[PDB]
Structures are given as C-alpha cells and as structure tokens.
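Worksheet for the structure shown next.
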Amino acid sequence: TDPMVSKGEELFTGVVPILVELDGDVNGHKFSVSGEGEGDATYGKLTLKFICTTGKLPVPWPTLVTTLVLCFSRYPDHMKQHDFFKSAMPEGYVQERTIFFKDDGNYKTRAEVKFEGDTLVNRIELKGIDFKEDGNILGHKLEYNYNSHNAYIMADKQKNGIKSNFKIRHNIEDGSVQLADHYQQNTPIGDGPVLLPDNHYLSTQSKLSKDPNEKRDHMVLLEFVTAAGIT
C-alpha cells in the first residue's frame, strides 16, 4: 500500500458534497453561477445542479461544463500514484484554463479547488473576450447536450503540477460543430508533496438535463471521469 495514495483516498471515501461558485464576465455580460451536488470518486461520478443566480445565463450552459472538480476522477488502482488532483488535497489546487472557441472568443478561467470542512469547493472567476455578439456562444446556437472526450494529462514540473490540452466539441443547432480548444494548468495551493504523473488521459462522459420543476436558468449534470492510458 502507498500511504500517499491512502491519504487521498480517505479524503474521497464515500459520497462527498460539492459546492461550485462562479463569477463571470463575457464581453461585458456579467453573471454568477452556483452549483451543488455530490461526488463519488470510487465510481468517477459527479452529480451537480447549477443555477444562474443573476438571471439569464448569457452563454450556453454546455460551454461552462469543463469550467464548473477532477479530484473526483476514478484512477485505476495501478495508476493511483499518478493522481495529482487528490494528492493536493485538502489544501487544494489552482486550475487555470484558456478556452479558444474556434472562429469566436475565448474564456480565461482561474479556479481554486479545496476542501472547506467536509465540502469540496470549486471557486471560479471566468473572463470571456472577443466573442461575436451574433456567434454560436452569445447567439445561443448550441444544443443542450454534451459529447464524450479524452483529456491528455502531463506533468508540469516547474509549477509542481500538471498541464493538459484537449478538444471539446459543442453541437451547433444546424448540425455543425463548435470546437473549444482547452489549455489547462494546475498548481498546488499548499507546499507539501504532490503526485506528478506520467502521461495519461482522462476519459469523460457527461449527460445534461433539466429539473422539470425549476424555473430559474439552470443545468443538471451527470458526469463520469476515468483515468486511462497506462499499462
């Protein structure tokens, strides 16, 4: 048994409550999102409901899925020595992205993921610029659904963290695709040791739904993430 692995797995045993808080500004359209739910890392499983607390969300909900807790990914036993995300807990990590929407604007995000008591918290600031006010994002032309992806993870040694660059494809309501190229870096909040991984990937699937009794602008997310790519 690896005591560093045991430390991360004791934090994630059972069902862990999750809170997500985001403040955003996309082309000057300001908004806030609050999310709540629970994660069960044993099954790589997340269940979350997000509400736009400022009114109407000015971008499509699917474009925020990746921004809105990879510590809940299921790392196979033979790969648990590569789980940076849990190793940084409870002190947590910073997760930063630039997301380039092809032929449109970009989001830049900075988030802190850490425990507050029993609750795993994801606090995010999002800034979007250069969007077309008639494009697929500000024009709300994206279907309310989500595809399955693979995100390759690499060590980022001089940040004592990880980096990743992956593609997200959003279905457009005309049948086409809006690509969102993601560039990501994570770095620990604490000063203790973390697990720096060999190259691997995270395999994701997500299902978006609506709460039939909810009249606020919202998104229900069921998401599974599993690490793979190491023999």
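Sequential numbering from 1, following the chain as shown.
Each Cβ is built from the backbone N, Cα and C atoms, and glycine gets one as well.
As a published mutagenesis entry, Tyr146 to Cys (Swiss-Prot position 145) appears in Swiss-Prot alongside the note: In mut1.9; shifts fluorescence lifetime from 3.03 to 2.74 ns. Listed in Swiss-Prot is the mutagenesis experiment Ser148 to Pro (Swiss-Prot position 147), annotated as follows: Increases fluorescence at warmer temperatures such as 37 degrees Celsius. Annotation of the mutagenesis experiment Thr204 to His, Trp or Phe (Swiss-Prot position 203) in Swiss-Prot: Results in significantly red-shifted excitation and emission maxima. Among the mutagenesis experiments that Swiss-Prot reports, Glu223 to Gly (Swiss-Prot position 222) is described with the note: Suppresses the 399 nm excitation peak, leaving only the longer wavelength peak at 475 nm.
Features per Swiss-Prot, on structure.
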{"residue": "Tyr146", "record": "mutagenesis position", "Cβ contacts under 8 Å, 6 or more apart": "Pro62, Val65, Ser206, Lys207, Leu208"}
{"residue": "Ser148", "record": "mutagenesis position", "Cβ contacts under 8 Å, 6 or more apart": "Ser203, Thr204, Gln205, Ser206"}
{"residue": "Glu223", "record": "mutagenesis position", "Cβ contacts under 8 Å, 6 or more apart": "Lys45, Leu46, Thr47, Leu48, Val65, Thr204, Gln205, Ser206, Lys207"}
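Taken residue by residue with DSSP, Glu223 (mutagenesis position) is part of a strand.
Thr204 (mutagenesis position) has a Cβ environment of 22 other Cβ atoms inside 10 Å.
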